[PDB]
Amino acid sequence: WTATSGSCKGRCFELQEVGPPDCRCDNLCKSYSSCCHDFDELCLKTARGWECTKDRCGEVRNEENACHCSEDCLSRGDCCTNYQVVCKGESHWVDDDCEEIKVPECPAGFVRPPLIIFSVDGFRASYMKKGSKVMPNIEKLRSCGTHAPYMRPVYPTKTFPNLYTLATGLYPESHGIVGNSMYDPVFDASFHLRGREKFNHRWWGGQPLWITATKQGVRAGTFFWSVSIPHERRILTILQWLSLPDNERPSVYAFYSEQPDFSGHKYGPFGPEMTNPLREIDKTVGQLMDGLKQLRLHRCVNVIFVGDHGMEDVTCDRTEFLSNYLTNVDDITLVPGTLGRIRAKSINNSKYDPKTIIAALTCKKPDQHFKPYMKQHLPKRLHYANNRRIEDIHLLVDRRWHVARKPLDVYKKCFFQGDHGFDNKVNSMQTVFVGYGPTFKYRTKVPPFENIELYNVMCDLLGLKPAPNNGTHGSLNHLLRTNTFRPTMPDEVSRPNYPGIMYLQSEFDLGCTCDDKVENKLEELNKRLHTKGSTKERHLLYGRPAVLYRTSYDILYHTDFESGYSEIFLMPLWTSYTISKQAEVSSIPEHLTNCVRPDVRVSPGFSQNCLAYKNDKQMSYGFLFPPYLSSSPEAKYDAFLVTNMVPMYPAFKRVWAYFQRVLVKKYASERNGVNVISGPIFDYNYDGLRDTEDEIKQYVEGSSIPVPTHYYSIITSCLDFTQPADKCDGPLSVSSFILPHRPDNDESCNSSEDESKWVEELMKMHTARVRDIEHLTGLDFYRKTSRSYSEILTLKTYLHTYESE
Ligand SMILES: *[C@@H]1O[C@H](CO)[C@@H](O[C@@H]2O[C@H](CO)[C@@H](O[C@@H]3O[C@H](CO[C@H]4O[C@H](CO)[C@@H](O)[C@H](O[C@H]5O[C@H](CO)[C@@H](O)[C@H](O)[C@@H]5O[C@H]5O[C@H](CO)[C@@H](O)[C@H](O)[C@@H]5O)[C@@H]4O)[C@@H](O)[C@H](O[C@H]4O[C@H](CO)[C@@H](O)[C@H](O)[C@@H]4O[C@H]4O[C@H](CO)[C@@H](O)[C@H](O)[C@@H]4O)[C@@H]3O)[C@H](O)[C@H]2NC(C)=O)[C@H](O)[C@H]1NC(C)=O
Ligand SMILES: Cc1cc(OCc2ccc(=O)[nH]n2)c(C(C)C)cc1Cl
Ligand SMILES: [Ca+2]
Ligand code: NA
Ligand code: NA
Ligand SMILES: [Zn+2]
């Protein structure tokens, strides 16, 4: 119950929310149905519109007007935004030349440059170039400030998951807003775009920027604007707040526009109807900048222009229906559209079986426009599994398509021409970032980056300590003129052992065999050198990875590769090798097909054994350093060491063998050499973080050999490909992947074909940042380079997306 009988007199858009049942005059009062009786009258004036005209100049103040053109409006903080232009002969901000803001130029009493986040819904990255002719204010911010060609949103590429990621620095699986629609089974409660439940605080996890600021003594304006408040009034409210006394004035503000998303859904991303919404958003930017210029704040405030996601062409006819696949369609609940999430309709139905639903959805139609996954098998770069609100069964929908349960859902539940929600590497889902102000760089273009990184930067801009988040703090230092965050590298927790030769061959009883007893001071001294690390500088180019947790491991050196061998997991944590452009590929000799060799530096008790693989009828093995890329027949024997072996399902060995035999050489040819680090990953609780030994759910039958959930490779070369990977004087170039270690290739519908037709496609889908691999392994890479630490942090956040230009 709201006692709407109180008054908003002098309380309009008050910053502190008054507690029930007193009536409210803050911005959220509309949403709660709780505004005081006179909120519209006092707080939402529209009389005479939003612009001064010549005849209004120096008018007598009339408090009825939406905004003012009287001589007292500046000191009142409530002129129409074009007041100085119409009445005082001033220029619009957009008509003024760009001039570098070398230092903040702030009115007295300003303790720090304020930050204004101007957020636009559905603003696709390519609008910056394609609409630049009708967005002169935005184009000036872009060209004069710091801008990326695009910014990558989080998955799913929906509004609230992305806005809340902007606010928190967290993946949606961590902040809890995992869709615009959700069921939480612990709460037994449903979140929807419409209604009141969505405001309940239990949905919203982590710590958004306005709470971070407030806890640290920095005041914040409204982030969530009620839809019915017009944009001109939002701008006027921000400008009014900026005129408050020092002790009352917020330092951080947000504006939000529902456009161009609103029209994009109706007309498609490039519908001729789209030019007008773009002009209108630009005009709003112009109002804000003119207003800042009036307040003498246009060279003091940092402004961020940022979108939540893009927009793709999608129509009703491009819908796949689950009723064309499933017999049991009425026993499931589907969350539909540009992604699908499936759960049982009733928890009392014990005939419900995820495995038969996945199977009925897998490669059933030749041009099928969605792919089903158990959530733990989705690409790890989506970071979309570790939350009870994410259903176990997920459908990844191809761009331009929808999925629905039944046809009647699409006409009785074509209207639309645009939608979004798809895989966040898809080009049409990319959105915008521009930063303009004293703290941002001048006329500077930065490479694309992910929106999870912005919270840290916003905290840097405000002098706040960020709450723990998923950005990599320092990775965006190159956007900033000042206020950079200068991190130190994490400390190594576990130092390696460097074992020498300590075991005789007969101490081992591993059930392995090798045809290797085939017999020199010329060549024996040299091989001893190789086992002590004499080639290490060729194969370990950026220092050894640091192990950031407590464990027992050995560094093992070889002619062609170096490894960090875990005595706990019985296999390498990492294996590092360099392949020059000139390297040659060779086969595994006939006599060495089943060759596995005890490693005399590592005890029998800390070694794998061949018998376990013999007896595990489902599991085979592969090697981390590939025998195919051996530098010489003699060095090839090193590749068959038991310490270079890892468990691999036959189906996965198809993928891995093609990568090692074909693709590594292809990359070395194209990139002028590559350095490769490969290894296993164990993430059985799908939290994106390295499993401890007691979280392992599967072992090679009868043994203590843990089965990886994934295998990674980090492939580094010189950004200037005129220099070979091993003699690179400057910046680096990286691509990485995290391949799921699965016992079938059901994910690849074309897997009956030659690996050349499907393997690299799979690997592209499972592209990864080096940072993703760090989280999953407890390793820290690139510890010894000639590059700045912030540059290396940006490299570790790089994702190679394989999308066209
Ligand atoms: C992205 O960045 C984020 C942020 O840094 C990373 O997330 C952190 O990861 C940590 C490890 O997973 C995690 O640490 C745990 O904290 C527990 C305390 O939990 C509360 O307090 C924090 C701090 O305020 C709060 O943020 C939490 O909020 C979560 O939960 C609520 C709802 O319950 C949500 O509103 C919110 O969105 C968030 O949910 C997310 O995280 C939780 C896990 O916390 C998931 O369950 C959700 O799916 C969702 O993703 C909490 O309110 C603490 O209890 C844990 O301690 C256990 O484990 C440690 C191991 O060190 C052990 O010492 C303890 O014994 C303890 O075990 C006991 O409980 C076990 C489980 O019941 C039991 O099995 C044992 O037998 C023991 O009795 C743990 O330390 C931290 O909370 C989150 N922070 C956030 C914000 O998510 C994330 O990892 C990064 N991602 C990547 C890929 O890098
Ligand atoms: C910049 C920004 C805006 C924002 O909400 C704006 C909004 C969205 C829908 C709406 O109806 N009204 N307003 C959020 C939300 C509160 C999570 C976070 C951030 Cl970071
Ligand atoms: Ca884990
Ligand atoms: Na086997
Ligand atoms: Na297949
Ligand atoms: Zn939308």
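Here Swiss-Prot sets the residue numbers for chain A, with the shown residues being 51-463, 468-573, 576-591, 617-886 in order.
Quick check of the header: X-ray crystallography, 1.7 Å.
Yeah, the Cβs are placed from backbone N, Cα and C, and that goes for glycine too.
Annotation note: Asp171 (mutagenesis position) sits in a strand segment as assigned by DSSP. A mutagenesis experiment is reported in Swiss-Prot for this position, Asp171 to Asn, and the note states: Abolishes lysophospholipase D activity.
In Swiss-Prot, a mutagenesis experiment is listed as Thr209 to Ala, annotated with the note Abolishes lysophospholipase D activity. Look at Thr209 (mutagenesis position): DSSP puts it in a helix. A sphere of 10 angstroms centred on the C-beta of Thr209 (mutagenesis position) encloses 20 other C-beta atoms.
Quoting Swiss-Prot on the mutagenesis of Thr209 to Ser: 15% of wild-type lysophospholipase D activity.
Cβ neighbours of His474 (1-(9Z-octadecenoyl)-sn-glycero-3-phosphate binding site) (same chain, under 8 Å, six or more residues apart in sequence): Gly172, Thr207, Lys208, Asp311, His359, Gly360, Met361, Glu362, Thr388, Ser482, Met483. Summarising the annotation, Swiss-Prot assigns 1-(9Z-octadecenoyl)-sn-glycero-3-phosphate binding site to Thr209, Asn230, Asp311, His474.
What Swiss-Prot lists as active site, nucleophile is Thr209, and the listing cites experimental evidence.
According to Swiss-Prot, the mutagenesis experiment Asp311 to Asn carries the following note: Abolishes lysophospholipase D activity. DSSP assigns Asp311 (mutagenesis position) to a helix in the three-state reduction.
Taken from Swiss-Prot, the feature Zn(2+) 2 binding site covers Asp311, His315, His474.
One mutagenesis experiment catalogued in Swiss-Prot, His315 to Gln, is accompanied by this note: 20% of wild-type lysophospholipase D activity. With a 10 A radius on its CB, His315 (mutagenesis position) counts 18 other CB atoms from all the protein chains.
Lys430 (mutagenesis position) falls within a helical segment according to DSSP. For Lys430 (mutagenesis position), the Cβ neighbour count at a 10 Å cut-off comes to 28, with all displayed protein chains included. For the mutagenesis experiment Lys430 to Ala, the note given by Swiss-Prot reads: Impaired secretion. No effect on lysophospholipase activity.
Within 10 Å of the C-beta of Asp768 (Ca(2+) binding site) there are 16 other C-beta atoms, taking all protein chains into account. Taken residue by residue with DSSP, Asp768 (Ca(2+) binding site) is part of neither helix nor strand, so it is coil. Sequence annotations record features per position, and here Swiss-Prot assigns Ca(2+) binding site to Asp764, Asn766, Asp768, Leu770, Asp772 based on experimental evidence.
Take the mean position of the Cβ atoms of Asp764, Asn766, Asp768, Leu770, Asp772, the recorded Ca(2+) site; other residues of that chain with a Cβ within 8 Å of it are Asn436, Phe763, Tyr765, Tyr767, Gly769, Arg771, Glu776, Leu857. Over all protein chains present, the Cβ of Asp311 (mutagenesis position) has 24 other Cβ atoms lying within 10 Å.
Separation across the 4-residue hole in the deposited chain, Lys463 to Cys468, is 12 Å (Cα atoms). Counting 2 residues missing between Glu573 and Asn576, the deposited model places the Cα atoms of those two residues 10 Å apart. Of all Cβ atoms in the shown protein chains, 22 besides its own fall within 10 Å of the Cβ of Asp764 (Ca(2+) binding site). A Cβ distance below 6 Å to any atom of ligand 6 is met by none of the recorded positions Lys430, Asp764, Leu770. The C-beta environment of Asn766 (Ca(2+) binding site), restricted to residues of the same chain at least 6 apart in sequence and closer than 8 Å, consists of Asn436, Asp772, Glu776. When other Cβ atoms within 10 Å of the Cβ of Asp772 (Ca(2+) binding site) are tallied across all protein chains shown, the result is 21. It is 29 Å from the Cα atom of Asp171 (mutagenesis position) to that of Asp768 (Ca(2+) binding site).
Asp764 (Ca(2+) binding site) sits 10 Å from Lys430 (mutagenesis position), taking the CA atoms of both as reference points.
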